[PDB]
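Enquirer: Input: one structure, supplied below.
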Amino acid sequence: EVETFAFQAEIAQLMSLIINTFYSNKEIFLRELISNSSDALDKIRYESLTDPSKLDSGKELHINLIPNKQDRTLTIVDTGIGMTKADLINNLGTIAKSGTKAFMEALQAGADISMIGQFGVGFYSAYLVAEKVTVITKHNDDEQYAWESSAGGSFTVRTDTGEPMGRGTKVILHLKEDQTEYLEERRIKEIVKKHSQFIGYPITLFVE
Ligand SMILES: CCOc1ccc(-c2c(C#N)c(N)nc3sc(C(N)=O)c(N)c23)cc1
C-alpha cells in the first residue's frame, strides 16, 4: 500500500530552508502553484493538438481553488497532463537537484525566495504556508496516486482510490495554523488578482 522515499539531500535542504528562512511574503506560493498548473495544461493541450484522444479523460482545461475552513486546507486542482508514479517520485517531474543548486546559488548572490520559480522548484514554496502537502495526480498513462510529505526528509507514495479524477493534479495544502488567511475569499481573490491575473485558463474560486 504505502511506499516511503528519502528526498535527495539537496531537496531536503531546500525544503528546510523554505520552512526556516524568515520571509513574510508567503503569498507567492499561490502564484507558483497556479503557474505549475498552467504549465501542466499547456502540455496536455500541446499533446492533444495531434492526438485529440488524450482529451478523452476530460476536455475542460481549468484551475480550481478550493478552500475548506474545517479541514484547514487550500486545494489547487488542475485538469492538466498529470504525473505518472515515476514523475511523482522524480521530484514531481522536476529537475529539483540542479535547480536547488542554481537557486541556492541565486540566493547567495542576492536573489530572494520569490524567484524560486525561475529555477523549476516553485512547487516547494507550498511549505511556506503548509505543514503537509498532498498531491493527488492521474496521467493518461497510469493509475491515480497520492504523494505526500510534511518535510522532515521523506515523502510517501500510495495508489489512490475512491475519488477518481479523470485527469490532472490536486495539490492539497494542509495549512500551518497561523496561515489561515489563505482560506479567505478576499485574501485569495487579492492574491490571484495581483499575481496571476493573466493566466491562460479560467480559474474558479470555490465558495464555502
Ligand atoms: C520541484 C518542484 O517542481 C515541480 C513540482 C511539481 C510540478 C507539477 C505541478 C505542480 N505544482 C502540477 N500541478 N502538475 C504537474 S504535471 C507534471 C508533469 N507532467 O511532469 C509536473 N511536473 C507538475 C512542477 C514542478
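Chain A uses Swiss-Prot numbers throughout; the residues present, in order, are 16-223.
Cβ from N, Cα, C; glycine included.
Grabbed the feature section from Swiss-Prot, which reads as follows:
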type	residues	note
MUTAGEN	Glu47 to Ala	Strong ATP-binding. Strong interaction with HSF1, HIF1A, ERBB2, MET, KEAP1 and RHOBTB2. No effect on interaction with TSC1
MUTAGEN	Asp93 to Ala	Impaired ATP-binding. Strong interaction with HIF1A, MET, KEAP1 and RHOBTB2. Loss of interaction with HSF1 and ERBB2. Los of interaction with TSC1
MUTAGEN	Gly97 to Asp	Abolishes ATPase activity
Enquirer: Whole-number answer please: how many Å between the C-alpha atoms of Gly97 (mutagenesis position) and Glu47 (mutagenesis position)?
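Expert: Cα of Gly97 (mutagenesis position) to Cα of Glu47 (mutagenesis position) measures 17 Å after rounding.
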Enquirer: Applying a 10 Å Cβ distance cut-off over all chains shown, what neighbour count does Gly97 (mutagenesis position) have?
Expert: 27
Enquirer: Would you identify which of the mutagenesis positions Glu47, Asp93 has the most other C-beta atoms lying within 10 angstroms of its C-beta?
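Expert: Compared across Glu47, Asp93, the most Cβ atoms within 10 Å surround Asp93.
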